[PDB]
Amino acid sequence: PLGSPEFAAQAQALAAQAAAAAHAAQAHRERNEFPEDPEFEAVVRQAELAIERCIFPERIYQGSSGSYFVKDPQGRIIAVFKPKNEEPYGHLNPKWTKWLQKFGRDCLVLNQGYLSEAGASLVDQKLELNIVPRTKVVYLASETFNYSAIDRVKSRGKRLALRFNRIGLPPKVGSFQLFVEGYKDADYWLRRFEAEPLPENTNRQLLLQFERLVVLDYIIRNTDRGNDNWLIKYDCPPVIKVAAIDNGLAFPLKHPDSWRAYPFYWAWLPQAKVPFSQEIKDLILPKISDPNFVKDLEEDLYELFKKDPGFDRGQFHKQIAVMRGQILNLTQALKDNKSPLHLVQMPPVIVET
Amino acid sequence: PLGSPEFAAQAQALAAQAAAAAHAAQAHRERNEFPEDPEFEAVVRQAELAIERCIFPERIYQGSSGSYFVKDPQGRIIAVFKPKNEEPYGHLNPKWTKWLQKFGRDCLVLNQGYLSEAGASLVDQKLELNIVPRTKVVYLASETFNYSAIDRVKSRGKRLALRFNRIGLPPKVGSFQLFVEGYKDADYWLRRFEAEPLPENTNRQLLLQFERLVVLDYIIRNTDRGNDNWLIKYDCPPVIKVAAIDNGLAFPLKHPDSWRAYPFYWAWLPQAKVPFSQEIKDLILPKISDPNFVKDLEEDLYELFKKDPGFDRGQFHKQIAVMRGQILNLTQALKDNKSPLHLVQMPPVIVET
Amino acid sequence: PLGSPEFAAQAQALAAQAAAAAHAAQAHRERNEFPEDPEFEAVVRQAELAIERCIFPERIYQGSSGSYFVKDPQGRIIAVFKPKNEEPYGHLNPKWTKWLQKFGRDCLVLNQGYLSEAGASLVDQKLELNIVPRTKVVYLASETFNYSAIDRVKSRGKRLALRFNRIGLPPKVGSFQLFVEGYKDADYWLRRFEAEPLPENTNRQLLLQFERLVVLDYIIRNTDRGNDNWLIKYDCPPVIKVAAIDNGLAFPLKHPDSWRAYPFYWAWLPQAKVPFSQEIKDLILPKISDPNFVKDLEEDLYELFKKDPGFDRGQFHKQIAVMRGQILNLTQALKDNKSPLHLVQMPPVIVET
Amino acid sequence: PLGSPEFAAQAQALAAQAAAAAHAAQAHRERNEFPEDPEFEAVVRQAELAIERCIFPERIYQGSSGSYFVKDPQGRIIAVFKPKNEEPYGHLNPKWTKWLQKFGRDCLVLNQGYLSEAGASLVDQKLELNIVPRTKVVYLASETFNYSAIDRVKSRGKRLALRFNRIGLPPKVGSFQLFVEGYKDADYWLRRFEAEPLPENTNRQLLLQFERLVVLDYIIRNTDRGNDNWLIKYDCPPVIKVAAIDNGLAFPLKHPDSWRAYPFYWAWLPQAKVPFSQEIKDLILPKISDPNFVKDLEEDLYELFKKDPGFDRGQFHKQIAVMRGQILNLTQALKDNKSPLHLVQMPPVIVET
Amino acid sequence: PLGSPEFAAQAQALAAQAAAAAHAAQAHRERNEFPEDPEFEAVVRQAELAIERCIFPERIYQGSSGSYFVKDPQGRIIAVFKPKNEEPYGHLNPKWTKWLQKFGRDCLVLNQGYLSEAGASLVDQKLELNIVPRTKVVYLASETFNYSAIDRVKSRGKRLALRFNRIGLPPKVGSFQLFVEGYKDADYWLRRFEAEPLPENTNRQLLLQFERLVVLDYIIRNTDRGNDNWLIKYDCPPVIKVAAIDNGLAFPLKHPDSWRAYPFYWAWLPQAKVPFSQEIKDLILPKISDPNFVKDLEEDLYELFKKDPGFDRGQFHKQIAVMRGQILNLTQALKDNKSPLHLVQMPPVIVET
Ligand SMILES: Nc1ncnc2c1ncn2[C@@H]1O[C@H](COP(=O)(O)OP(=O)(O)O)[C@@H](O)[C@H]1O
Ligand SMILES: Nc1ncnc2c1ncn2[C@@H]1O[C@H](COP(=O)(O)OP(=O)(O)O)[C@@H](O)[C@H]1O
Ligand SMILES: Nc1ncnc2c1ncn2[C@@H]1O[C@H](COP(=O)(O)OP(=O)(O)O)[C@@H](O)[C@H]1O
Ligand SMILES: Nc1ncnc2c1ncn2[C@@H]1O[C@H](COP(=O)(O)OP(=O)(O)O)[C@@H](O)[C@H]1O
Ligand SMILES: Nc1ncnc2c1ncn2[C@@H]1O[C@H](COP(=O)(O)OP(=O)(O)O)[C@@H](O)[C@H]1O
């Protein structure tokens, strides 16, 4: 029916349903569905629930201004939430990027912290490191988040959606990282271990965890890893665990102008001279040296990243080019039984496809 | 020394000191000095003090999103603070006004609520009504006010001024109205009085207070007087007092397009039919019928108003033209022993100078 | 003669001579006169001389693309020259700065490397540290510098100035740092000393030098000090000397967004835990705690900085505000016999005047 | 399958492969393949090879700033390379052409020297003159070419392409003309011949070569032929050869405003009065008087020319119109046994199609 | 006191009074004062008076849409009022003139009808012709004029000026021409006279009047004189009078492109062949041939014309240049006892000063 009334009717079926799909996309996102990870989705519902019952995510007192401790309805801290528009460069929305070079010393993209945060977790899972607490992109509305004067006043009047939902403040997008319990700043424990050495079996464990951290931080090329920035959990009377937690500043789009800037702080630790174990070599090498694994990972990051309103294909390629370079270096250092310290000394490479 | 080296040196004395004055004006304002009213200034210091000791002005739960209960260091509520940039139209700063007509149904100016608030108090004092709690333009900085993401992050780092002041968040300008104790919504009491009439002596008092309210609300042509909006204080075992408290929406720049919109809600009360007393006639008439009193008042409002960044001489004339018209009507109704109700029925006049 | 023919003639004396001064300013700068330091000026003449005789400054092979080893007519390396327009952000000349915020993660100004370079030397002298080899702002023309295609072709034809000078390529402005002989990367020596400890008297010397480095790097808040970046000279059969040499990335305009980025690399050395000596306390404290010394230094930097075409008063204040903050911290740590390591741990302060 | 799923899939086959073709076009060009002339391609590989082994094309000392002597890995000069962006008007890239007339005295196009250079060779081959050394459009990257500050710094970091190529500096496009050995400035020999006349047989040879030069220079209407600009090779104890070498300024788009400007310098030589031989008449006439030969040549030049980013169809027609006019004049002078001198005296014609 | 406090105070006397003068100029104009002609001013007051008492100027039924019959309070027609903004090209206010040539066939200025109207009267008086009824530039406000929707609604609300004037609609500027009684279309009478000739004495009178018309229409170069356009008053049982009444389209800025367009319609009448009398020659020649009279007249028109908001000095010169040309021709034809018909046949001249 190439030019017939039967087809022109079908084209109008598609037209109006595609406009129905495009109208109701924002509501579909703000629903927070994770078919692929029900355990996480549960914790989000729990977060949403305490919000209704009026137990509000509270600002983190000593950290940044942009991060919140999400509480469950009982009162327990269950997650950390960092909203996109509460990041430092949260303004500058009318993308002003193409106007700038058509620059600069900056090596990170402008306002995609929450996506770095989420992407770190995504690389973690793909590599099976389990050091980054599951963290995903999530919508949340709360009295305690930083809204604008207009946003607040608009929201005093009763509003209803249509499925007769009440509408509070506009939900903010951000990273929602699962909170983990009984951990401490890596350096706190690290210096105690210096005073008291650990039983060699336990210490062998700490070292396996630490290697995983190195791998993760090298691939995403974290910009901001201190030794206060990862966490160690350790209880004596016997397991020891690390948690990689502050990954808002990774996935740069070029290696920094000077090598000295943005160092990996763990590279100065004595642990860093210990050559990579076999355990890490056959957990990681089978993956990162398969071109399909890297191809598949790149695409996972593409999907996650595109979500952002400000997404730029040009940037994403630059970002991936850096990562490829890291993967390359890492592969080498893994094949030659080198150590984390050796790895950070290898000259940075970019790989263009 | 009209073109000599002795004078050219004196001109450079003036140049650099006038630039020193213009540099350090913002710090001079944010200091909150009131030579003319030390009692008020004291309460501001007290507000500033609790801020340092970490007793923060808290958001008013049931009212608007833009208003805060300032507390003293003890915990007592001492003032209401409404910041300019937390008003509904707080955005729209790059004055976009001349671009609009060179409009509209709107009869109030855009973002000068705090000045209406302050101006109401200023008219109160000039007329000696003492129904508006002293309220002035004040700078305050606090964790609990609504700042932007940038403003917050910028302020985590230690900053010092130079007289080695610490610098918190940037101080906000707004209205700072003295809080008054033991009052209730005018209509709460008003309906009780209907059930229980008041002793005629007390009732005569309520009526004197009420006349003052009428006068104030008519001259500034309040846009937003409900009967929940003014307050009555009354304790039995014998004085009764009114408080005019929510004057953010007065000093319009034209009479509203339709007379029916923005009514004075007290005009429907039975009290409003009672003709103006002698007490009010010789408290007000000697003032508002002296052209110099009005001239002097206009200039007080000019000085207060100009403070605003968005101030517009064109608007201020329109504003004053309306007020003159009200004063005119009021003068008439006062000379002819008319009642508040009669007064609100008189056709609105504008007076152009 | 306020409006007379005698004065109008004098005003024309000034008009045409001020236009003569403004015409011939560029030639006056490109002359490289240093009344205040004849020893340096000599070395510049020597550099200019080898240029004529065709001994060309050669590109530094392993470093950056923007730096040249200036040779005397004999062949000896006598200076390092880094031209402004060969810096990384050398383009972007039509100042596009005000168009950007009226940003950003960048904490250094755009294209003022040569001035940081020169300013470091200027702070050195003022404090009498003598660890930075004298370095000033200098004009040089050479075949080997990176010119544009036009600049090169234009310069094949014979040109003459008028004092019948020949004109080669257009002279470039940059930093001209005196070359120092027999030094090596600080870490080269530092690790040898670890194998072989130094005689305690010599080692006490190394420590006095090192303190000076700390002081310099903290005040200008160098962004880019590695342990390959300063140099140690040491000959055994007994003095030891440091040279602070790569100061192109100091005088930031804000403390970096994250404390972890741009660390001072010497802070990890064991030397850094040794508390500040008396020798440094009475060489520096008498200076940096006199408000006039700081006032005088600020003005020296102002004069040097303004030279740049892109200079911005707004930036320069931000820059000075940072430095004041450093001076403040430094003063404290010097009074309390603290160590360099303690000093870098003190929270960064900004001081606004 | 005009609107079916089988076809929509095929359209996506084309879409993504055409985008793959368009992505990887620049890499395809920078490869320098000449199926049609393997002997030339070889010399390019040889040039590329010495570049890797670090034998760099060196600047031509006495000529222009834009030309380089390409060396093979042995050290021998094998080619002359003139990059497009090192031509005099190499800037002005954002084509600013249509903005200019919607002018001027200029009769050559702005920045297509390398194409004139290449086109001269292309006309040579088509006419079988063999006086222009084979010269084609070629990409080359080298330390010694004139790059920008950014281009240089960007290229210090290791980069890799993906077929795991290393990436040096960005390759420049230009003309790559085969270097020819043992030649001298035409006038050098020409004046010696005046002192010593040549054996009449040899001299008859010189004259056949010279006619070919005339033909070539007249058709492309070279703008810049001196008598230092073509070369004669001559060895006594017996052949003599000319080489037409500097053809960067031909293919004008109009005849010059004044006939006197841009003369053909050989027209003043005594040789120029000698009428065209039969040898040239039946080598050239059979060609240039066949309309198909001219049609075919025009299309060869079209293909070569379009390569340029700045190409303009409007200009190319004007260019071809001039050439047609020359061909016309030339045909005439060839039919009537006229001499080169007669030919240059014939009034310039333009032929529009 | 050239730079003293005594003078700076006097300069502020001038500043604020000159701003007082400039503020209250519009009110000063809208007052309609004619010191120089009290008889006219009276009739304006009378017009204003009937307006208040609600006897409104009524639209002229058969003429243009822009003209009104002003009535006195009794009901008698006393004047014709043509408002500027009711002319055909009344829009186009934001002068768009300089944007047009930096054109055209149009030979009149855009929207200055009322000034032509007024200027005709002004030329009449200066020459003492007394055929144009006194007409001046006048402000009037009336319900019946054509106002905009906004103008009307704005004016329902009571407004007062400050000398406690009420404010009706905004007053319009226009021409206010005295109405004259018992006249008829010139051609009505003219054709009757053809049937009945007039007594020769009366006819001699008609001819003197007619000459005056010719003079007036030629000098201002009326564009639009029909024979219905001037009026004759004639009563039998003995004077006869003409009235020149519709002069809205004179003072062109160039002679029309074609001579045939805009003819003087009286030129076809038989009267027009009768040579100019002595009476007109010594009433006009003594004037128009004195250069000072013309100089003085030009300045009177300048003053009148400048009033217009759209006034343009460039145009006014062109206008005066045309008139000078007419005066020149007229002078000639008056000296040589020529007739009106001869005069209109003389080629148009422009005279530039
Ligand atoms: N997923 C997590 N589980 C447990 N503790 C966390 C987690 N994320 C952050 N923290 C802790 O909470 C605080 C939050 O700060 P962080 O998220 O690192 O950003 P910043 O310090 O820049 O605000 C830190 O003390 C950190 O140790
Ligand atoms: N100066 C004051 N003294 C005492 N009570 C006040 C004062 N101002 C406001 N209130 C009370 O506090 C609440 C604040 O609301 P208000 O200032 O009227 O603005 P909104 O209701 O629009 O937020 C009201 O309940 C009012 O009764
Ligand atoms: N003033 C100086 N005296 C002696 N050696 C120097 C001096 N400046 C730099 N060098 C040395 O020369 C090289 C130049 O590099 P440098 O100026 O540090 O910048 P980059 O390494 O970024 O090019 C380094 O090896 C350094 O050790
Ligand atoms: N293809 C070639 N073969 C041999 N010699 C050449 C060739 N091209 C140029 N030369 C010689 O090398 C020098 C290069 O200059 P040229 O290419 O003519 O441009 P310019 O003189 O404008 O730089 C000249 O001396 C010329 O004689
Ligand atoms: N000053 C005047 N005195 C007497 N009658 C007039 C006067 N002006 C106009 N009229 C008459 O009133 C009518 C008005 O028309 P007029 O002013 O000529 O312009 P239009 O015909 O274009 O509207 C005409 O009939 C004219 O005869």
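Start at 1 and count along the chain as shown; that gives each residue its number.
Recorded method is X-ray crystallography, 3.2 Å.
Using the three backbone atoms N, Cα and C, a Cβ is placed for every residue, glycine included.
Marked as ATP binding site by Swiss-Prot on the basis of experimental evidence: B:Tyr61, B:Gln62, B:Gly63, B:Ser64, B:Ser65, B:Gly66, B:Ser67, B:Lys82, B:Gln177, B:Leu178, B:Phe179, B:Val180, B:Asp246. According to Swiss-Prot, the mutagenesis experiment B:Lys82 to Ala (Swiss-Prot position 152) carries the annotation: Abolishes enzyme activity. Swiss-Prot gives this note for the published mutagenesis B:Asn93 to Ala (Swiss-Prot position 163): Reduces enzyme activity. The mutagenesis experiment B:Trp96 to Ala (Swiss-Prot position 166) is recorded by Swiss-Prot, whose note states: Reduces enzyme activity. According to Swiss-Prot, the mutagenesis experiment B:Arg191 to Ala (Swiss-Prot position 275) carries the following note: Reduces enzyme activity. For the mutagenesis result B:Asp224 to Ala (Swiss-Prot position 308), the note given in Swiss-Prot is Abolishes enzyme activity.
Overlay of Swiss-Prot feature records on the structure.
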residue: B:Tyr61; record: ATP binding site; contacts (Cβ under 8 Å, 6+ apart): none
residue: B:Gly63; record: ATP binding site; contacts (Cβ under 8 Å, 6+ apart): none
residue: B:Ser65; record: ATP binding site; contacts (Cβ under 8 Å, 6+ apart): B:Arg59, B:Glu86, B:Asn146
residue: B:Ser67; record: ATP binding site; contacts (Cβ under 8 Å, 6+ apart): B:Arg59, B:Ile60, B:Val80, B:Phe81, B:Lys82, B:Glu86
residue: B:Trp96; record: mutagenesis position; contacts (Cβ under 8 Å, 6+ apart): none
residue: B:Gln177; record: ATP binding site; contacts (Cβ under 8 Å, 6+ apart): B:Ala79, B:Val80, B:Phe81, B:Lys82, B:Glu117, B:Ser121, B:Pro133, B:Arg134, B:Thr135, B:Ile245
residue: B:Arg191; record: mutagenesis position; contacts (Cβ under 8 Å, 6+ apart): none
residue: B:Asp224; record: mutagenesis position; contacts (Cβ under 8 Å, 6+ apart): B:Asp246, B:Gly248, B:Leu249, B:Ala250, B:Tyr262
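Close contacts with ligand 2, defined as a Cβ under 6 Å from any of its atoms, occur at B:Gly63, B:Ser67, B:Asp246 among the recorded positions B:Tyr61, B:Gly63, B:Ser67, B:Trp96, B:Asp246. On its own chain, B:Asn93 (mutagenesis position) has B:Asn111, B:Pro309, B:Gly310 as residues at least 6 apart in sequence with a Cβ closer than 8 Å to its own Cβ. Maximum C-alpha to C-alpha distance over the listed ATP-binding residues B:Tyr61, B:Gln62, B:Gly63, B:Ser64, B:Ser65, B:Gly66, B:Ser67, B:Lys82, B:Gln177, B:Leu178, B:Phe179, B:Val180, B:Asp246 is 21 Å.
Around B:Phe179 (ATP binding site), the same-chain residues at least 6 positions away in sequence with a Cβ under 8 Å from its Cβ are B:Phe69, B:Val70, B:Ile77, B:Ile78, B:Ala79, B:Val80, B:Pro133. In the structure as shown, the Cβ atom of B:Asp246 (ATP binding site) sits within 10 Å of 22 other Cβ atoms. Chain A lies within reach of B:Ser65, taking the binding-site residues B:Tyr61, B:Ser65, B:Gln177, B:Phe179, B:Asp246 and requiring a CB-CB distance under 8 A.
Secondary structure from DSSP puts B:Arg191 (mutagenesis position) in a helix.
B:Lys82 (mutagenesis position) counts 23 other C-beta atoms within 10 Å of its own C-beta, drawing on all protein chains shown. In the three-state DSSP scheme, B:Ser65 (ATP binding site) is classed as coil.
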